[PDB]
2 protein chains.
Amino acid sequence: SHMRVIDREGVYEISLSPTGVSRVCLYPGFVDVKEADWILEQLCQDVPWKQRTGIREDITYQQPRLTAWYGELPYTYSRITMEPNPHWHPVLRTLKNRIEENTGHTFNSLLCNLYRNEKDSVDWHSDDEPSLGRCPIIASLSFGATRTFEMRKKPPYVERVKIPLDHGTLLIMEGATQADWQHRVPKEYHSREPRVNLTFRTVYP
Amino acid sequence: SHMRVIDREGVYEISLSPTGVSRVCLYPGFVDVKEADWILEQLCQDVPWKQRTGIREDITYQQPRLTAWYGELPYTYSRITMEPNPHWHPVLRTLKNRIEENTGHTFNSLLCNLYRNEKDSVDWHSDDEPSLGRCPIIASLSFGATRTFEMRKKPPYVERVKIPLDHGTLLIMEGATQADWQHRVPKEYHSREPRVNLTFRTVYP
Ligand SMILES: O=C(O)CCC(=O)C(=O)O
Ligand SMILES: O=C(O)CCC(=O)C(=O)O
Ligand SMILES: [Fe+3]
Ligand SMILES: [Fe+3]
Ligand SMILES: [Fe+3]
Ligand SMILES: [Fe+3]
Ligand SMILES: [Fe+3]
Ligand SMILES: [Fe+3]
């Protein structure tokens with residue numbers, strides 16, 4: 001099979017070309033369940049979730065998910081639409097610090113994603129906004145219902161990877177992953193409770 | 001013993017506090033011996049080595065080692081003294097690309113170090129120049145004679161680490177290593193042939 005499903009702790013080199021190594025690292029249980037329960041409640045209630053207008057392939061649409069931003073915002077993104085808050089919620093500051101102290105990598109930008117139910121999603125894309133630089137390090141922490149993080153390798157051989165992201169799981173993407181792969185979170189065809197995802201990035205001048 | 005000697009391939013978390021995880025990764029034989037022989041000759045001959053004036057604890061001195069720079073230069077360093085070349089030597093461009101494609105991390109600055117014999121050295125320091133940011137990723141590739149990379153943990157328990165860096169070995173430092181540790185290359189008391197070290201960094205605005 002040209003497809004792999006990964007739900008185990010580990011470091012995975014999913015491809016070595018054409019750009020270089022694409023690496024994803026999975027840490028299930030990074031936040032234990034009872035603390036993850038409490039974090040989910042606080043973020044659900046306190047983050048200023050909005051359904052925002054997006055563009056993809058130069059055309060404007062309402063995203064099928066709620067979002068909010070903290071810290072730095074990727075430079076080609078609209079400040080007026082995305083409303084990034086320079087004041088981090090204390091739970092989000094704690095989680096930022098925990099991820100940084102444990103992974104050794106720093107971040108200055110946070111996109112909060114809320115998938116309200118199975119009809120919410122994000123379509124195929126790469127995190128290749130240019131103010132992220134070449135080969136960015138991106139950390140993803142999930143709470144709430146499990147949803148699937150799908151990956152597909154771009155054309156010029158396992159060429160598809162699926163990662164269920166369950167409650168308290170940390171995912172890191174680094175290396176050539178954004179140059180050589182796309183990812184999405186598909187809609188589901190059975191009921192899903194809400195999911196909150198936190199995606200931490202570094203935005204540069 | 002409060003001291004560890006490391007010469008084996010691996011990922012090492014040498015401390016977890018006070019700042020976060022300090023991680024060093026060692027890859028002996030990153031360049032195979034015959035290619036490493038040829039690279040050593042070309043760099044020895046072609047890099048414009050100079051004995052440059054340094055400062056440490058606000059006082060000026062001639063460094064007991066030869067150096068040259070390529071690409072970006074850490075912002076508090078003098079351009080006139082360090083003479084960074086924006087045009088990379090083709091061997092150095094190849095090695096930069098190889099390190100990036102294999103590690104997944106990018107670099108924009110290179111300090112070349114030549115330890116002429118056992119009397120050359122670099123004293124205790126951290127790579128904590130502020131334009132490197134918090135918790136920089138630094139890659140080190142060595143050629144020629146083996147010399148020892150010593151590390152000592154800063155005071156507020158293995159608190160000392162020694163890493164022999166032999167011909168073709170790649171060393172990566174990341175995480176809290178520069179905040180929480182210092183490192184040096186000591187003089188030796190037996191003959192040493194020359195050693196070339198390449199230290200790749202990312203300098204930010
Ligand atoms: O919800 C997720 O896990 C993925 C979100 C994502 O790819 C993004 O925000 O860029
Ligand atoms: O020669 C070495 O391996 C170490 C050099 C070093 O620490 C530096 O250039 O900052
Ligand atoms: Fe597991
Ligand atoms: Fe790749
Ligand atoms: Fe994404
Ligand atoms: Fe080994
Ligand atoms: Fe540490
Ligand atoms: Fe150093």
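Counting begins at 1 with the first residue displayed.
Method reported for this entry: X-ray crystallography, 1.5 Å.
Backbone N, Cα and C atoms are what each Cβ position is placed from, and that goes for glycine too.
Here's what Swiss-Prot has on this protein:
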{"type": "BINDING", "residues": "A:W49, A:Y75, A:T76, A:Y77, A:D128", "note": "substrate binding site"}
{"type": "MUTAGEN", "residues": "A:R56 to A (Swiss-Prot position 122)", "note": "Decreases activity towards ssDNA by 25%. Loss of activity towards dsDNA"}
{"type": "MUTAGEN", "residues": "A:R65 to A (Swiss-Prot position 131)", "note": "Loss of activity"}
{"type": "MUTAGEN", "residues": "A:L111 to M (Swiss-Prot position 177)", "note": "No effect"}
{"type": "MUTAGEN", "residues": "A:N113 to A (Swiss-Prot position 179)", "note": "Decreases activity by about 60%"}
{"type": "BINDING", "residues": "A:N113, A:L114, A:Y115, A:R195, A:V196, A:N197, A:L198, A:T199, A:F200, A:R201", "note": "2-oxoglutarate binding site"}
{"type": "MUTAGEN", "residues": "A:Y115 to A (Swiss-Prot position 181)", "note": "Strong decrease of activity"}
{"type": "MUTAGEN", "residues": "A:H125 to A (Swiss-Prot position 191)", "note": "Loss of activity"}
{"type": "BINDING", "residues": "A:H125, A:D127, A:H183", "note": "Fe cation binding site"}
{"type": "MUTAGEN", "residues": "A:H183 to A (Swiss-Prot position 257)", "note": "Decreases activity by about 65%"}
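This view paints the features noted in Swiss-Prot onto the structure.
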residue : record                 : Cβ contacts under 8 Å, 6 or more apart
A:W49   : substrate binding site : A:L66, A:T67, A:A68, A:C112, A:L114
A:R65   : mutagenesis position   : A:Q51, A:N113, A:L114, A:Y115, A:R116, A:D120, A:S121, A:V122
A:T76   : substrate binding site : A:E129, A:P130, A:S131
A:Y77   : substrate binding site : A:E129
A:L111  : mutagenesis position   : A:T67, A:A68, A:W69, A:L198, A:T199, A:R201
A:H125  : mutagenesis position   : A:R56, A:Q182, A:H183, A:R184
A:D127  : Fe cation binding site : A:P136, A:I138, A:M173, A:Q178, A:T199, A:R201
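The substrate-binding residues named in the record, A:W49, A:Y75, A:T76, A:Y77, A:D128, extend over a maximum Cα to Cα distance of 24 Å. Chain tracing stops at A:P156 and picks up again at A:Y157, leaving 8 residues unmodelled; the C-alpha atoms of these two are 13 Å apart. Here the recorded positions are A:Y75, A:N113, A:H183, and the one whose Cβ sees the fewest other Cβ atoms within 10 Å is A:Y75. A gap of 14 Å separates the Cα atoms of A:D128 (substrate binding site) and A:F200 (2-oxoglutarate binding site). Cα of A:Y75 (substrate binding site) to Cα of A:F200 (2-oxoglutarate binding site): a distance of 15 Å.
Counting every protein chain shown, 25 other Cβ atoms lie within 10 Å of the Cβ of A:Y115 (mutagenesis position). Proximity to ligand 1 (Cβ under 6 Å from any of its atoms) holds for these recorded positions out of A:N113, A:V196, A:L198: A:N113. DSSP assigns A:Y75 (substrate binding site) to coil in the three-state reduction, outside any helix or strand. Proximity to ligand 2 at the level of Cβ atoms, with a cut-off under 6 angstroms, picks out none of the recorded positions A:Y75, A:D128, A:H183, A:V196, A:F200.
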